[PDB]
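Data first, discussion second: the structure below is written as structure tokens.
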Amino acid sequence: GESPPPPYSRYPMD
Amino acid sequence: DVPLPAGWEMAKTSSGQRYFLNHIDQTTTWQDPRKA
């Protein structure tokens with residue numbers, strides 16, 4: 001049961 | 001390139017989330033591609 005992951009757009013986390 | 005696949009976004013959160021992006025496939029992956 002994972003919570004929604006990084007958006008594919010450019011970078012996941014800053 | 002072996003410990004971290006090439007063309008993949010390798011980032012692990014201290015929350016305990018190991019995610020790998022396919023920067024080639026444009027897809028998000030939760031489960032480590034090295035174990036399939």
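Please read every residue number as a count from 1 along the shown chain.
Determined by solution NMR, according to the entry header.
The backbone N, Cα and C atoms fix where each Cβ goes, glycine too.
Listed in Swiss-Prot is the mutagenesis experiment A:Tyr8 to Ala (Swiss-Prot position 211), annotated as follows: Diminishes interaction with SMURF2 and reduces inhibition of TGF-beta signaling. Around A:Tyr8 (mutagenesis position), there are no C-beta neighbours below 8 angstroms that are at least 6 residues distant in the chain.
Annotation note: A:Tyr8 (mutagenesis position) sits in a coil segment as assigned by DSSP.
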